[PDB]
Amino acid sequence: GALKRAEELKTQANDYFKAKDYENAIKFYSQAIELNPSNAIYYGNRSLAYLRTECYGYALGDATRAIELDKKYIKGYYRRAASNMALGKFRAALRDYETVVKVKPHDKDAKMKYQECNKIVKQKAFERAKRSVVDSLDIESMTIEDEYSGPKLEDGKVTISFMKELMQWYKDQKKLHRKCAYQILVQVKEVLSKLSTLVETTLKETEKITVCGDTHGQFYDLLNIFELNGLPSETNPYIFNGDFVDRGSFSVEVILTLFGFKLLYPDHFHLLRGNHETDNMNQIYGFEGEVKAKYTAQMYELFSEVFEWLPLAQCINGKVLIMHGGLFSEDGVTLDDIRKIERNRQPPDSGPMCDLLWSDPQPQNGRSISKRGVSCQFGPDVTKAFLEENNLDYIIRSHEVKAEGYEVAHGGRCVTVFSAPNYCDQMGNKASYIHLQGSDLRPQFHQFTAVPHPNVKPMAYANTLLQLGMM
Ligand SMILES: [Mn+2]
Ligand SMILES: [Mn+2]
């Protein structure tokens, strides 16, 4: 009876979507949905709100539903395309654009989109059918140029001098030379491949370590961290909880700067794998696109090879466990399980290694279908179980943007840390890094902000169907 009250929340959710308050935009579109669940618009918007929050799964859900309650909701078809795109589902997205270019024959763009998705669908599949480095020569062939005025690997070693030089180089655009980049990649892969899936570090009674979350190519923020918290070293260790690339337009600077420090302080500088240190994700969000623009489409092939040798989780003093995503779908899972995972490869569509990089904590109890469409969500009980069954106090993960840079959930058992401030030059969130001390493994949150960067918009690489999706 209240179709007036139903649409009172169709502007009190359709409003906070303007103030980039998608968490409330969603929480109100829902209440509006609950009252009147037959309005395609409500679903269409709640879908976009899910897109802006990276909840691709749910975004696909609302989109589909919006399309059932109205086959004339062009918005719905687009919103659903984007959802599929994000999950990487090529054809599934093409079929939607196809259905649009028809109901709107004289609709420009609609063709730009169909022809665009098409190109990709053909290619993606076009690529089918051994070690990449076994090929390129490097130290051998690889020459250099006297015209090259930037950082050279002092005897292909990596020095504190090279790092600082390299960083200044990067602060001013300018790419490191291929020969050095390849050398860094080959060495880091060597070093990474010799690490167990579950790195285990022991923090002395005194002596801290710093934990950072998603970085996402936000290079000039990586530098803000190093200035604000000190450069990496044996006396000032660091650990970056995955997601160093994609979305940000300086993933190549960020990544080579991290691998660089990985080589300089391989026992005090830790990198864990994230859902985005994956080929599937790299080819939709910019890294592949960026690596090919700045180097060769073969440099990228080597990146994804080292990305597979990145540990999946790290445990500090047997008390704190940190991984990019979260806990698991299945209830078994133990610290030993993790160690014995065959990391070197792309991730399974489900299972441990998958949850380890994609799961999100949940307020309520028990698992649930992930808003993302992959892995699952988990309740405080699941966190407590795991914690207990492994003699772990709490977990530190990233994987999700957070207004205040971090978030403590599940009574303090699940901690989220995010290191990309103003996420995509649009969220406007603070970011944080954690100080973990041996004598007191209590998370010490440190917030940092904005900090300016050269032009170049987020996702300046990668086909345009995405850049046009995220904004
Ligand atoms: Mn992530
Ligand atoms: Mn992320």
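All chain A residue numbers match Swiss-Prot; in order, they span 23-151, 158-499.
So how was this one determined? The header says X-ray crystallography, 2.9 Å.
Cβ coordinates come from backbone N, Cα and C, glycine included.
Applying an 8 A CB threshold to same-chain residues 6+ apart, the list for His304 (mutagenesis position) reads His244, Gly270, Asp271, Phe272, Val273, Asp274, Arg275, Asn310, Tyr313, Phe315. Residues annotated as active site, proton donor/acceptor in Swiss-Prot: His304.
DSSP classifies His244 (Mn(2+) 1 binding site) as coil under the three-state reduction. According to Swiss-Prot, the feature Mn(2+) 1 binding site maps to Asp242, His244, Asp271, an assignment based on experimental evidence.
The substrate binding site annotation in Swiss-Prot covers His244, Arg275, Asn303, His304, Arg400, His427, and the record cites experimental evidence as its basis. The Cβ neighbour count for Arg400 (substrate binding site), using a 10 Å radius and every protein chain shown, is 24.
Residues or ranges marked as Mn(2+) 2 binding site by Swiss-Prot: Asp271, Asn303, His352, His427. Here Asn303 (substrate binding site) comes close to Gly270, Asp271, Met309, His352, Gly353, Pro375, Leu385, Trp386, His427: these same-chain residues lie at least six apart in sequence, with C-beta atoms under 8 angstroms from its C-beta.
As a published mutagenesis entry, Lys32 to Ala appears in Swiss-Prot alongside the note: Loss of interaction with HSP90AA1. No effect on interaction with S100A1, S100A2 and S100A6. In the three-state DSSP scheme, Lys32 (mutagenesis position) falls into the coil class.
Swiss-Prot lists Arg74 to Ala among its mutagenesis entries, and the accompanying note reads: Loss of interaction with HSP90AA1. No effect on interaction with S100A1, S100A2 and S100A6. Of all Cβ atoms in the protein chains displayed, 19 besides its own lie within 10 Å of the Cβ of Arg74 (mutagenesis position).
Annotation of the published mutagenesis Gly83 to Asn in Swiss-Prot: No effect on interaction with HSP90AA1; the original residue is retained in the structure shown. Less than 8 angstroms from the CB of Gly83 (mutagenesis position) sit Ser69, each of them six or more residues away in the same chain.
Swiss-Prot documents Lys93 to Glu as a published mutagenesis change and attaches the note Decreases interaction with RAC1 and translocation to the membrane in presence of active RAC1. Annotation note: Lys93 (mutagenesis position) sits in a coil segment as assigned by DSSP.
Under its mutagenesis entries, Swiss-Prot includes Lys97 to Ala with the note: Loss of interaction with HSP90AA1. No effect on interaction with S100A1, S100A2 and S100A6. Loss of interaction with RAF1. Counting only residues at least six positions away in the same chain, the Cβ atoms of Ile63, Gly66, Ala88 sit under 8 Å from the Cβ of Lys97 (mutagenesis position).
Around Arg101 (mutagenesis position), the same-chain residues six or more apart in sequence whose CB sits under 8 Å from its CB are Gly66, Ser69, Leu70, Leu73, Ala81, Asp84, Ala85, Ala88, listed in sequence order. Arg101 to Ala appears in Swiss-Prot as a published mutagenesis result, with the remark: Loss of interaction with HSP90AA1. No effect on interaction with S100A1, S100A2 and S100A6.
For the mutagenesis result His304 to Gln, the note given in Swiss-Prot is Catalytically inactive; no effect on interaction with CRY2 but increases the stability of the interaction with CSNK1E. No effect on RAF1 phosphorylation. Look at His304 (mutagenesis position): DSSP puts it in coil.
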Quiz item: Which of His244, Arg275, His352 (the binding-site residues) has the most other Cβ atoms within 10 Å?
Solution: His244
Self-check item: Gap length 6 residues; flanking Cα-Cα distance, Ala151 to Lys158, Å
Solution: 11
Quiz prompt | Neighbours of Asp242, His244, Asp271 excl. site residues, C-beta within 8 Å of centre, Mn(2+) 1 | solution = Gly241, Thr243, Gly245, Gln246, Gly270, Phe272, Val273, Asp274, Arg275, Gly276, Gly302, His304, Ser426, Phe446, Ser447, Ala448
Exercise. Filter the recorded positions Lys32, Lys93, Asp242, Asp271, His352, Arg400 down to those with CB closer than 6 A to an atom of ligand 2; keep them in sequence order.
Key: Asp242, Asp271
Quiz item: Taking the centroid of the Cβ atoms of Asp271, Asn303, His352, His427 as the Mn(2+) 2 site, which other residues of that chain lie with their Cβ within 8 Å of it, listed in sequence order?
Solution: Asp242, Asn269, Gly270, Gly302, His304, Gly353, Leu385, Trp386, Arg425, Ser426
Quiz item: Which of the recorded positions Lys32, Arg74, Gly83, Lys93, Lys97, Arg400 have a Cβ less than 6 Å from any atom of ligand 1?
Solution: none
Self-check item: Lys32 (mutagenesis position) and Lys93 (mutagenesis position), distance between Cα atoms, whole Å
Solution: 20
